[PDB]
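Chemist: Once you've had a glance at the structure underneath, I'll fire off some questions.
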Protein chains: 4
Amino acid sequence: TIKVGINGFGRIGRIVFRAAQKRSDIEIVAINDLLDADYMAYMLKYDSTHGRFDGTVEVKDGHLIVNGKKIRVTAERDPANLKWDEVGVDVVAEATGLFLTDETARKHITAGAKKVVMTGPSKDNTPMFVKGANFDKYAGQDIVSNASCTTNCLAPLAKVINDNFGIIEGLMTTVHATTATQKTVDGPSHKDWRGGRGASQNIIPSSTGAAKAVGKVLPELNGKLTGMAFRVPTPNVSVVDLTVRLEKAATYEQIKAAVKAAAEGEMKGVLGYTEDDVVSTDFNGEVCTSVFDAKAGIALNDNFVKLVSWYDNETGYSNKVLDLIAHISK
Amino acid sequence: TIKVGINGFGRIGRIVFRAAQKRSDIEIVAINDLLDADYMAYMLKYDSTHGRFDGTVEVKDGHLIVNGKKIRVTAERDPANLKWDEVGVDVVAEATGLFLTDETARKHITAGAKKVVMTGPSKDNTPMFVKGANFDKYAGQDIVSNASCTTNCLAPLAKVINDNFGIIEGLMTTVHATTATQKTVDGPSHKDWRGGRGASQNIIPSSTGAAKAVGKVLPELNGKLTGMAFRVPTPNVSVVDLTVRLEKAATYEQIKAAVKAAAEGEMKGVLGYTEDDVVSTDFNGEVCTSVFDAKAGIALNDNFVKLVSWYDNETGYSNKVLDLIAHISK
Amino acid sequence: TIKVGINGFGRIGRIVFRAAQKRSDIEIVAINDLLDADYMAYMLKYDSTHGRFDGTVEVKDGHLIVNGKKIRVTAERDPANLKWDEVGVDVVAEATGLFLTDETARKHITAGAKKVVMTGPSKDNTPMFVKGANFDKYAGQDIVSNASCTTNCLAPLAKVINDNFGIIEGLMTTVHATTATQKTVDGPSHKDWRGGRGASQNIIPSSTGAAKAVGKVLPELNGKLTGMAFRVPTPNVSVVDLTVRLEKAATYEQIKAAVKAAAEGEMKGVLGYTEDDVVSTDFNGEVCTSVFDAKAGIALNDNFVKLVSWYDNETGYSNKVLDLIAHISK
Amino acid sequence: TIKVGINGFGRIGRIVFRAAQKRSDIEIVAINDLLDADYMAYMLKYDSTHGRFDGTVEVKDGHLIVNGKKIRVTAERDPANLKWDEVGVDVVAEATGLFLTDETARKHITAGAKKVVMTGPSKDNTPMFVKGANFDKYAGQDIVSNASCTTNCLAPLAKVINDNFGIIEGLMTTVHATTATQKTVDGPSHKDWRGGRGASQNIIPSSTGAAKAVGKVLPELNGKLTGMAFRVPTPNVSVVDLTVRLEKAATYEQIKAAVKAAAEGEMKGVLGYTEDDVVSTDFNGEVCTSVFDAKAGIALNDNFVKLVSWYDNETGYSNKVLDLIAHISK
């Protein structure tokens, strides 16, 4: 099995931990964050969004014991001190949000790990990979990025649409759940003023590079997409709303049939498909990073259409972080 | 002054009542609904969304007395019994949602009123009017409709964009506040399954004819727009997100300048314009039916752009119901 | 196995259905409500609060098929037409809220069922039973009531406290999740004005007979308790806050030890006990009708103390409805 | 007029600023916080909870100009550098939460201010004052504290009840709105684990010294009260639920009449009284620190009763901070 260390025990670090438990190719052996072991046990055991941990959690002498396995718990602010080799870590899941460049994330390799996967879009030229879009493009690099939750939703859908019908241009909106970077009441957020306003009171317009970033994992779509977001008062699960102009005329039935084929074929497990009367909570826990909502979309004509796709911005992304860890460890 | 009777004391009936108080051309003299006078006084006095009534409210012997004026209170299920002439009603504000055809709403005229304004889109060919779009088209009809809250947001913005640059085609999404037709928890809604799901838990996809209905008040845009909606867990204020292809190339600065000109000129008071870091609560109480958010929109190129416009789906619409009452009473 | 029919497919009807699936002594064979079979399948399959149904749901020719079993689906407004004997129903779970008297609920027996369990407090002298309090008092009656969700929380806790230390007098508050009887925005509720105000905007004071009703299942506490409620913007899970004067002086450690003993002994499975840092979502899905929160309570002195106990007002109650069905079928 | 400087522009700093504008005895002349002037202008202009600022706000060259008055804007981390005398500050409103001891808050006097009012409970023996309870006890001190929002609700009510009937012992619960110290989703809060859980998802048990602190401003009640809190998903307005044993037997009508007398007499303006069907939003903007809810309370007998009182935990407290500034400047 691949021995994984988690750096940062935020939302993504903890949901990656939970998703790792169902896997037989990957073992979390260590967690680093500025939290005591008994508190980490608490955050793992109880989740407001995903329920109680399915398994056993205990602290025996500053060591986490999860389903019988000792997890090493450290609290290093500098990843060079992490001594990953002492616990045998093959790949670090870098989930603090603070080491999104090669210079910073390579400190993990200095500390004894073989490879690193950033759980967010890289801030330099570190390559990005989205499952369903460009995993096959991986060329042995030792530091990679899994891009963002919204890019993971948009890129697989956009590849299906573009491969079958040709995207001339698209604009996307994501109606996005509240996240940890928001405020409970109007508070300070000096780099993003709207984002300081009270999260449960407001529809909050927000920026995103996810649509532009699609052009990085799918360079044929480079320059052809952009978008924005609205944050709304839900705790989890988001939806993209993709408005595209198509080169080849395609009825809505043809679009539906092409997405369903992908979801049952090449993109099984990353792209999903539904025709039911779903709402956002129906995707709480969803492992597909992109579930096409057939009934919700609408076409003006055969070359101009709005497509709707759901994603659990915690769970889907976290599972594909693991998929990327497995893929680069092959 | 124009003597107005309100039929139905729901959200729209009560916010129309409140907005009428600041006006000197219009007096509410009667309210019909299946509510006792003391309960009507209660619903008027306290509003979770808009605060305490600014004025005095008392019940003296089954008569509402609001800022010193007797309001006649009745509870007729059939509008033919309403005897509007006994209290001198010129125009009925028909706000029950149940009499959206000519056959049904004309019962108000049978009962002694001169004209009727439906506070929702008509279900037959009753003409619709949206301020900023086609009030000038009013040709003396005695039963009219003020269309819907979302059409009132979309149509003025779409006229500016189309008059300056030519809309080839557009698709719109409205991120819409929760409304009275939704459920607090998962409950029955047999004509709209998604709409029964718990309103505060969910992003809820929803249908709307508002974009198509733009082609009725602005027939030059007929067939050129459609859209859908998402209901989200906020109590009031909605936003349209309009993705349009433009005939004439127009930079985002040119679009901004053209909307701002309209908001300071022909469409002053219906179309607003802002460049601040607004969120939805900043428009709670907004009287403009459409406030353009300059910072939130985004263009892919000079012919393909996404435009953002805010509306208080209670307050703006309610004020324009009054504007339509005044206009047809001229 | 006991063959059960469900009358009414609201929140309680559906959660009773889900809880029945894990049981081997009880089979739901029929559901009556004014809903088509395909819509019932939809409400069963997707739950905003409890996630996707764990099993299979299909409609084959107006018949529900759930985990392989045909469920008879009818839509009778009058229970005398229900023909329960045609599908072999031993006990009806009466969960519409409309037949809470002997005269009305006996229509189920007229229709071929042996016994009836009302899923709410009876409105006449129909006996009430709360597990942990007075199931042993059941004397063969053919129509019974499982009281209310809040009585099911309060009565087991109050019996432990009173048996060990003697309750002189108590006042309780329940901070209660939003329910189906509330409104999404300020709307009409003529029998309960506060309860019409928008559920997600407000703390809403509310009445309850649950504390008084404790004196019916535990007649030694008759006249010794009363209380009220606040409804708050959460979709599920409530908490009682019980302030009692004690006859025998008892430290908080003694109270803790006595509740823990009950939860591990006589009241195992109905009364739970925790010392963790729980919040309300940690009890979403809880089967115990009363989980004592050791850390949250506080004593002023050894004879005056405030006790805190959690309950999933959907899940716990629904499971004990089944327990009562099993108990009276013995 | 009294020249006031505000240190810290959080929720309390900004609502104190807004409340100061209606006053003619007090002028805010300076604000210190780690925010640029244009951002301070933004936070003042738009409030999710209290609406748009009623007045004019502009930035002219790093100076705030509010309703025509220059406000000095600084960003000192150490209050000794604040040079309050350069702008003529008589009293500092210390609202950062970081200088709640005499040693730390006296740095404001070192910097040229005459007196200091802490906008929270002091952490040393700095005296506390609650209007309606012990303002008359002020003995000329130059550093004081206005205690906490919840003590400001509880102490005036408890004085009325104790003066008329004698409180033997009381236990209180406050159902409290979400605050800035909570998290939007499950996040880190190592000193208070429950308080890290997602604020909009949860009822969250919480500690409070407000009931004990009543015994400091009203020493006759020392040792006679304690309590706890639940945080719930509302953005503003809280309620105390006070369970008391009374020495002198008193019907609920007698309790009502005694609170109403206080609210119309000695405690006019701090203690309010209502018999309407209010919910929490009806007190958004409330200036009374304690509004007795006559209909919501309940008595078990003439010596054991539960009393309900509302407070806007932002607005009421902020106004009494100003009242305390005025009182000590007399």
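For chain C, we keep the numbers from Swiss-Prot: what you see runs 2-331, in order.
Every residue, even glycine, has its Cβ placed from backbone N, Cα and C.
Pulled the feature table from Swiss-Prot, pasting it below:
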- C:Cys150: active site, nucleophile (ACT_SITE)
- C:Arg12, C:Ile13, C:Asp34, C:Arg78, C:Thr120, C:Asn314: NAD(+) binding site (BINDING)
- C:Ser149, C:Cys150, C:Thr151, C:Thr180, C:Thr209, C:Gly210, C:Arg232: D-glyceraldehyde 3-phosphate binding site (BINDING)
- C:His177 to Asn: Reduces activity about 50-fold (MUTAGEN)
- C:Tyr43 to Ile: In strain: ECOR 70 (VARIANT)
- C:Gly266 to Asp: In strain: E830587 (VARIANT)
- C:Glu267 to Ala: In strain: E2666-74 (VARIANT)
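Can you walk me through where each of these features ends up in the structure?
Modeler: Its own atom aside, the Cβ of C:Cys150 (active site, nucleophile) has 27 Cβ atoms within 10 angstroms in the protein chains shown.
Over all protein chains present, the Cβ of C:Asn314 (NAD(+) binding site) has 26 other Cβ atoms lying within 10 Å.
In three-state terms derived from DSSP, C:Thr180 (D-glyceraldehyde 3-phosphate binding site) belongs to neither a helical nor a strand segment and is classed as coil. Long-range Cβ neighbours of C:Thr180 (D-glyceraldehyde 3-phosphate binding site) (same chain, at least 6 residues apart, Cβ-Cβ under 8 Å): C:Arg12, C:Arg232, C:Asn314.
When other Cβ atoms within 10 Å of the Cβ of C:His177 (mutagenesis position) are tallied across all protein chains shown, the result is 24.
Counting only same-chain residues at least 6 apart in sequence, none has a Cβ under 8 Å from the Cβ of C:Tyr43 (variant position).
Under DSSP, C:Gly266 (variant position) is assigned to coil, being neither helix nor strand in the three-state scheme. The 10 Å shell around the Cβ of C:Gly266 (variant position) contains 9 further Cβ atoms across the protein chains shown.
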Chemist: Least buried of the binding-site residues C:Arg12, C:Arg78, C:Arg232, going by other Cβ atoms within 10 Å?
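Modeler: With the binding-site residues C:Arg12, C:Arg78, C:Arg232, fewest surrounding Cβ atoms within 10 Å: C:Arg78.
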Chemist: Out of the recorded positions C:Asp34, C:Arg78, C:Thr120, C:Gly266, C:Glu267, give me the one sitting nearest to C:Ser149 (D-glyceraldehyde 3-phosphate binding site) by CA distance.
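Modeler: It is C:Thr120, whose Cα lies nearest.
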Chemist: List every residue in the same chain as C:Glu267 (variant position), at least 6 positions away in sequence, whose Cβ is under 8 Å from its Cβ.
Modeler: C:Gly133
Chemist: So how far apart do the D-glyceraldehyde 3-phosphate binders C:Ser149, C:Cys150, C:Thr151, C:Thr180, C:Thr209, C:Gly210, C:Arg232 get, largest Cα to Cα in Å?
Modeler: 17
Chemist: When C-beta separations to chain A are restricted to under 8 angstroms, which of the recorded positions C:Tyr43, C:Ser149, C:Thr209 qualify?
Modeler: C:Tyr43
Chemist: Residues with Cβ closer than 8 Å to the Cβ of C:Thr151 (D-glyceraldehyde 3-phosphate binding site), same chain and 6+ apart in sequence?
Modeler: C:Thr175, C:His177, C:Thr209, C:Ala211, C:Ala230, C:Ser239, C:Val241, C:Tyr312, C:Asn314
Chemist: Chain B proximity: which recorded positions among C:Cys150, C:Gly266, C:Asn314 have CB distances under 8 Å? Answer 'none' if there are none.
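Modeler: Going by the Cβ criterion (under 8 Å to chain B), the recorded positions yield none at all.
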Chemist: Ten-angstrom check, please: count other Cβ atoms within 10 Å of the Cβ of C:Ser149 (D-glyceraldehyde 3-phosphate binding site), all chains counted.
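Modeler: I count 20 other Cβ atoms within 10 Å of it.
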Chemist: Through the lens of DSSP with three states only, how would you label C:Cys150 (active site, nucleophile)?
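Modeler: Note: C:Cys150 (active site, nucleophile) is helical by DSSP.
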Chemist: With H, G and I counted as helix, E and B as strand and the rest as coil, say where DSSP puts C:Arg232 (D-glyceraldehyde 3-phosphate binding site).
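Modeler: Its secondary structure by DSSP: strand.
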